[PDB]
Amino acid sequence: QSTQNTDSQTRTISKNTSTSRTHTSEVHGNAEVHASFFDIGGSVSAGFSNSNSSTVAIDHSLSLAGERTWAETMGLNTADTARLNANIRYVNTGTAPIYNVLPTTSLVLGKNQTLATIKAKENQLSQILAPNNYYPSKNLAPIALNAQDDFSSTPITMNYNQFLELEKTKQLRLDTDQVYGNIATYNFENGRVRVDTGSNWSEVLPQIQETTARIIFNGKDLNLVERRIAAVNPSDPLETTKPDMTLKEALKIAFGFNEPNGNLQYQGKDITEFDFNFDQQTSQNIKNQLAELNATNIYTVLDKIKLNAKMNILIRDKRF
Amino acid sequence: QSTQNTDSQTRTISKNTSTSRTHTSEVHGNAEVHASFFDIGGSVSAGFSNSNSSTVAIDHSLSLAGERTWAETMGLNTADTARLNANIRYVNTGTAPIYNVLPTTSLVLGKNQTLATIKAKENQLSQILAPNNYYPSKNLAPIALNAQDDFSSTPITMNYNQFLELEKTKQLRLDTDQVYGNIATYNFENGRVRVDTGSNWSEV
């Protein structure tokens, strides 16, 4: 955005000089009739007129011209027309802490046109992220994602059509494609927990998901809580060596379910007040298990339902 | 793309002064015939006319000139006229997982004119890619390949003829020349699977 002002005082001096010459011939013609009481007369005439002129002229001119200009400019580049700066905050809803967190965020315009994929840089790195914590901690203002460069030296650019589409629709989603982070492990020697920057959670997580039943449960104030319980995988020889896992045992050890008087409960609520949903595979498996146990109502046989790897059980409060 | 506006109020004052001189000689000539009931007459004449003139003049001028300009500019560079940003997604149709994936993509205009070969940068890296999985996972929006630089700081540039050919034919293929990635191997000691960044799948 430019502006410009201008003043101009001009002074003009003009000398002028002229000469003229004129030759003018004229042929006059005249006729007349006169009459009296007894006298009549007539007349005829012609007039030979030569003429000659010479004119000299001279001029001076002053001219003061004052000018005052205003100007105003707007420059733009259709590739680089806007810069995104996303305030963000990390959450850890899991059970383990994660160290030196570097989420790979991706900014998405409209439906699924990805403006940019950004791995976090040193400015966005989070040293610790303990479970049920935010970074920065919830009282503090969210961190600024500004840059695409490894060294945080280039703006997250957006082009003209994208910029127009964004101030019209105002739809800018942020995907979390993946999260980098390290494990801190206990050192048996001097008891200190140390972070290995070699090992990282992406090595470990798929291993966990591939060998444990997943249970999502929201009896705690209708926030989803995802636990994973180790469960036998019949086709994998190492995975059969894990202790047998009944669903009731899983609820007890993972979600604080207990039986004060012979019935499963969550704090003061009975298990029957919650309902189960399964992914189609798990629904198939529990189908076969209810078939083998000759039961119909599942709640009577919670202690007899064996869990398996990659089971997914969602347990919701019935009232909602 | 530039635009410019302009205003100009101008004020002009003019003083003028003139003098003139004229010398005009004239030779008049005349002849006449008169007639009455019994009387005829004639006449002849000549007229000597000298003339002399001197003219002084003086002038004042005000001039208010208002001008209003609009202007508009489009700049371009024929080497750097367009920037490609390819949304992409990785698939693993194999049987093993692959770690820290960095595919070497190549953007190809038309038949086989390669616009650019790009190894993935840290932004496009995929930590795990388990078999029968997509990165990012299929519900999420595809990742943005933007840059040619090692540090993701330069746009994937395209020149004018290439830009025209692309908005005409709209043929922009993406080849996958090769894929970098590491193996995670089982550690017999403590049972953890660990990724060796030395060893990689192209060896295997």
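The residue numbers of chain A are those assigned by Swiss-Prot, with the residues present covering 306-625 sequentially.
According to its header, this structure was worked out by electron microscopy, 2.9 Å.
Any Cβ shown, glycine's included, is placed from N, Cα and C.
Annotated features in Swiss-Prot:
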| type | residues | note |
| --- | --- | --- |
| MUTAGEN | A:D344 to A | Decrease in toxicity probably due to slow translocation of LF |
| MUTAGEN | A:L381 to A | Loss of toxicity probably due to faulty membrane insertion or translocation of LF/EF into the cytosol |
| VARIANT | A:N392 to D | In strain: PAI |
| MUTAGEN | A:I393 to C | Loss of capability to undergo conformational changes that lead to pore formation and translocation |
| MUTAGEN | A:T409 to C | Loss of capability to undergo conformational changes that lead to pore formation and translocation |
| MUTAGEN | A:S411 to C | Loss of capability to undergo conformational changes that lead to pore formation and translocation |
| MUTAGEN | A:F456 to C | Abolished ability for mediate LF and EF protein translocation |
| MUTAGEN | A:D541 to A | Loss of heptamerization capability |
| VARIANT | A:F560 to L | In Sverdlovsk sample |
| VARIANT | A:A600 to V | In strain: BA1024, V770-NP1-R, Carbosap and Ferrara |
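Distribution of Swiss-Prot features across the structure.
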residue	record	DSSP (3 states)
A:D344	mutagenesis position	coil
A:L381	mutagenesis position	coil
A:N392	variant position	strand
A:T409	mutagenesis position	strand
A:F456	mutagenesis position	coil
A:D541	mutagenesis position	coil
A:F560	variant position	helix
A:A600	variant position	coil
What does the structure give for the C-alpha distance between A:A600 (variant position) and A:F456 (mutagenesis position)? Integer Å is fine. 62
Candidate recorded positions A:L381, A:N392, A:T409, A:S411, A:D541, pick with smallest Cα gap to A:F560 (variant position): A:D541
What Cα-Cα separation, expressed in whole Å, is found between A:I393 (mutagenesis position) and A:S411 (mutagenesis position)? 12
Measuring Cα to Cα, how many Å separate A:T409 (mutagenesis position) from A:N392 (variant position)? 14
Between A:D344 (mutagenesis position) and A:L381 (mutagenesis position), how many Å separate their Cα atoms? 103
Say we define neighbours as other CB atoms within 10 Å of the CB. Which of the recorded positions A:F456, A:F560 has the fewest? A:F456
Candidates A:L381, A:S411, A:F456, A:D541 (mutagenesis positions) - the one closest to A:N392 (variant position) by CA: A:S411
10 Å Cβ neighbour count around A:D541 (mutagenesis position)? 13
Residue from A:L381, A:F456, A:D541 whose C-alpha is spatially nearest that of A:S411 (mutagenesis position), among the mutagenesis positions: A:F456
